[PDB]
Amino acid sequence: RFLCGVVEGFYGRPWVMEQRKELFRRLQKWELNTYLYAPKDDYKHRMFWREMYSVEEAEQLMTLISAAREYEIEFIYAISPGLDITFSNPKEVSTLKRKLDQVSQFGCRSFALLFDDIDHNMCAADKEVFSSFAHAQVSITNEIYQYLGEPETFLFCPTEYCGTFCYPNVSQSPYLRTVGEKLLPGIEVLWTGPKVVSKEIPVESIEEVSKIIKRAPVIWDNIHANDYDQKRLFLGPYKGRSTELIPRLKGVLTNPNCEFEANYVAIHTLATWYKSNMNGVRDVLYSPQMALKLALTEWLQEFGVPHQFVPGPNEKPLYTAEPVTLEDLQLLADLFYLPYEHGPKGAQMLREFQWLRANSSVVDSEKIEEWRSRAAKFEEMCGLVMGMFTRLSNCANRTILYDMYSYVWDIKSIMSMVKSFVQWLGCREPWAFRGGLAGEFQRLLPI
Amino acid sequence: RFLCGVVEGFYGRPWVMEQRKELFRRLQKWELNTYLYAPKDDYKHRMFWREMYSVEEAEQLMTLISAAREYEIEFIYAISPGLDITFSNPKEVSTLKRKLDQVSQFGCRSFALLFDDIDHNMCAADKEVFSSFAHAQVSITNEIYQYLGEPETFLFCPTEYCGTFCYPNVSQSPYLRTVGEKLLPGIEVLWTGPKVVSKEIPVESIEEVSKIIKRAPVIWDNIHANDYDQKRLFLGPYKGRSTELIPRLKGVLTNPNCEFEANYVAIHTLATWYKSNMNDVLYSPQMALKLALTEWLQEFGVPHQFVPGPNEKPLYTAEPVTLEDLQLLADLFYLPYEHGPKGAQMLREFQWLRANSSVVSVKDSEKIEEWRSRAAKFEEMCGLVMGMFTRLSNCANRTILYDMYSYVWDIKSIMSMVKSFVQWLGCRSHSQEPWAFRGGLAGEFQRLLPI
Ligand SMILES: CC(=O)N[C@H]1c2[nH]c(C(=O)Nc3ccccc3)c[n+]2[C@H](CO)[C@@H](O)[C@@H]1O
Ligand SMILES: CC(=O)N[C@H]1c2[nH]c(C(=O)Nc3ccccc3)c[n+]2[C@H](CO)[C@@H](O)[C@@H]1O
């Protein structure tokens, strides 16, 4: 029994009910099976976790939860009291129990408590009662689990949720030792890998942590998350996780880009990864590059779908004529690929620009003929980025357009300027302030 | 009779009909009077300008247009055929006329044709008929104006819409000379100032262009526009335009931030500017900003028992957003060519602290006592940016939060890192997550250009 799907677990503008219904639809089509409701800034999830849902809010959650059952996706409600709960106050524990009973009235059978992103300092009352921060968390968690009748799937996200957050390391952490010994066996534990955004999750890192917490964990995967950097989007393939992991894990829930429509590849490729080795034996039949092409070829068909004049010989041609192509989306993904890696064409544009700039002073037959055609070849590629933008700009599926618009505009702006610089090397409005104030502070730090 | 209000004229995700109704409401409250519909990427405005509105789309525009009349705001429908219209084809002129009469069926009396952001190269058919690119534009424009019964308000946006786009300059441009001589007198002309994003619009620049186009222009102001830079937001006051301009202008329509809720200051301060000299001691940008933020503050506690003990952990949400929080936020995200006082000041102190870092380990009391307290004072201010973020994060008006979230998160992330660097400089006889790749690929190209 493997939990595989999406966690809406990011900071900023949560997804709306229409979009979450559409997610369940896509999860089912791709044979994924789980959704974890945990938007950091949906106010009643974390900030105002004590407040009960209003009647209007209750109706919308009921409809959402029925939608999940309709598409055979497990709905897990998570809640995050960590910032200001007094763990030892029964009033407080009761308020929590009320909130979770209210949601089970909506049709929800599966739950989670999250203690990611808080500090370890308890108040004085909690210090007296509980001998450590883990002892307090495991107390209310085991209690809530029992009060709800020991539900089939109940998740706990630790404060020390990855390799680099474990004090002083994973195998000797007093926080995790306590979680493994005292947290009841039928509660599953969330884990993001060796780091918060793990480039790779080695099998041996999972064996390690699996010993100290005493279960196979469920992975909260931040590979395609983009809440942490305004300028970033991730359209590259699920990567850096061996299919070998699957028999050593309880699940994988990916926390993907904030912009709903940009997660076609992120979720599609996760599904191809899961489906490739669904139930193994306790080294890959999964190719990230092949998975990316499957995903983009399918995504392409969404762009011509909402969510005569044919000019003469002498006349100005339709600006809309040409539709988005597979090569356009292949280019876009390489430009906005993965947290620790650009895609081939992106890496390659950067390498040619680095070369062209460093060998500029040349402007000798040998070196000129090289620089001139290399530069013309680079203008042509910068041309391909403009062409991509323009064809996206005209596509019928405006919903997708709007989710990406600001990223596609940014990359074509920069390539358009970079093209101008290379044209200016061959010939011998707000921009000084670029990135605003934040940009100026960033330029004064060791990059 | 002065046209003052907002043009929705930017690139990216247009505003939705609920938000435009709310805009009319705000325009009325502040005694502004005009809205110009012109979203670059609302598909039937420009890309698919030939396509008529569907029944569903027609109902929504009708409701929007009635909403405008209800709030006493002039509704101006603009259209942008410039990218692919063949000017000399009657079929093409007819398709344009159809589109504009469809919208007048919806209740619209005021119109506009826009030729910003296209190149000057005409097709071969148009070269034969018309002797220049201006001659073509002024032809269809005068014709459409007459066909619509010479409406009281009709706007034309030129291709050469500012100082720096005028070939070879404004006073000797053949494009503009043609527009001034031949464009019919009762059509008004849009203009963005000396540049696309004008820091200042001098009175003498307006006198100049007013001669060659032969009217007072209407300003399309891009002062608070932010479609051109992912990381930028503008919450500073309307600034750099003298109240003297008003009797020399036909109007001012501001093209503000993409994120609807961030335009409280931009529009509020424009209204204070217009109202100050309706018919330059009279308008102070700094005073106007405080009026605006004090009013905005009241929206943050409005959606769009347990009281913890002595020994217990207090409510994390207890403290609400304050006026000082929003004053700080605006200085951090102020104007295109200028940061606000506190922002400028944080940057100056950081620049100083970094450059005088070596003072930490060298025997020097004078310079240490200075660096230590200057640094502590800087930690305190970086503290205030986190405090701002966290109180915004808890505010009841989630609509506003969500519009700004990504900007407020970015600045508090960077200040939090910048604080760590200054703490690390103070521990210098004493020795991770995605950051090398910060800004993504685009960031790497930007770092290799002369800034
Ligand atoms: C378990 C987890 O990933 N929790 C949150 C989380 N927490 C963190 C960090 O805490 N990161 C961090 C902390 C200190 C210094 C650098 C980075 C990142 N994330 C994710 C990516 O931004 C975010 O979406 C998520 O809500
Ligand atoms: C009249 C006008 O401002 N037209 C458009 C416009 N046009 C331009 C440019 O002309 N941009 C430009 C020109 C040369 C080099 C870089 C950018 C900017 N803008 C505004 C700000 O991006 C945009 O919101 C607007 O629709």
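Chain B is numbered as in Swiss-Prot; shown residues: 59-337, 371-395, 537-594, 599-667, 676-695, in order.
Heads up, header says this was done by X-ray crystallography, 2.6 Å.
Positions of Cβ are set from backbone N, Cα and C atoms, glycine also.
Among the features that Swiss-Prot reports, active site, proton donor is placed at B:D175, with the record citing sequence analysis. Listed in sequence order, B:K98, B:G140 are the same-chain residues six or more apart from B:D175 (mutagenesis position) with CB atoms under 8 A from its CB.
The Cβ of B:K98 (protein binding site) has 19 other Cβ atoms within 10 Å, all protein chains considered. According to Swiss-Prot, the feature protein binding site maps to B:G67, B:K98, B:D174, B:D175, B:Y219, B:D285, B:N313.
The domain 'GH84' annotation in Swiss-Prot covers B:60-336 and is backed by sequence analysis.
Per Swiss-Prot, mutagenesis B:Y69 to K or Q is noted as: Strongly reduces affinity for glycopeptide substrates. Nearly abolishes enzyme activity. According to DSSP, B:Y69 (mutagenesis position) is assigned to coil rather than to any helix or strand. All protein chains shown were included, and the count of other CB atoms within 10 Å of the CB of B:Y69 (mutagenesis position) stands at 17.
Swiss-Prot gives this note for the published mutagenesis B:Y69 to S: Strongly reduces affinity for glycopeptide substrates. Nearly abolishes enzyme activity.
Among the sequence features in Swiss-Prot, the mutagenesis site B:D174 to A is noted as follows: Nearly abolishes enzyme activity. Annotation note: B:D174 (mutagenesis position) sits in a coil segment as assigned by DSSP. The Cβ neighbour count for B:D174 (mutagenesis position), using a 10 Å radius over every protein chain in view, is 20.
Listed in Swiss-Prot is the mutagenesis experiment B:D175 to N, annotated as follows: Nearly abolishes enzyme activity.
In Swiss-Prot, the entry for mutagenesis B:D175 to A states: Nearly abolishes enzyme activity. The structure shown retains the original residue.
With a threshold of 8 Å between Cβ atoms, the recorded positions B:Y69, B:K98, B:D175 that neighbour chain A are B:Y69. Around the Cβ of B:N313 (protein binding site), 23 further Cβ atoms fall within 10 Å across all displayed protein chains. A break of 33 residues separates B:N337 from B:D371 in the model, with a C-alpha distance of 14 angstrom spanning it. Spanning the residues B:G67, B:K98, B:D174, B:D175, B:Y219, B:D285, B:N313 that the record associates with binding protein, the maximal Cα-Cα distance equals 18 Å. Annotated protein site B:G67, B:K98, B:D174, B:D175, B:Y219, B:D285, B:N313; additional same-chain residues within 8 Å of its Cβ mean position, judged by their own Cβ, are B:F68, B:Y69, B:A96, B:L172, B:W278, B:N280, B:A283. Between B:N313 (protein binding site) and B:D174 (mutagenesis position), the C-alpha separation comes to 14 Å. Every protein chain shown contributes to the tally, and the Cβ of B:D285 (protein binding site) ends up with 20 other Cβ atoms within 10 Å.
Separation of the C-alpha atoms of B:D174 (mutagenesis position) and B:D285 (protein binding site): 15 Å, rounded to the nearest whole number. The binding-site residues examined here are B:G67, B:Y219; by Cβ neighbour count within 10 Å, the least packed of them is B:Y219. Cα of B:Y69 (mutagenesis position) to Cα of B:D285 (protein binding site): a distance of 6 Å.
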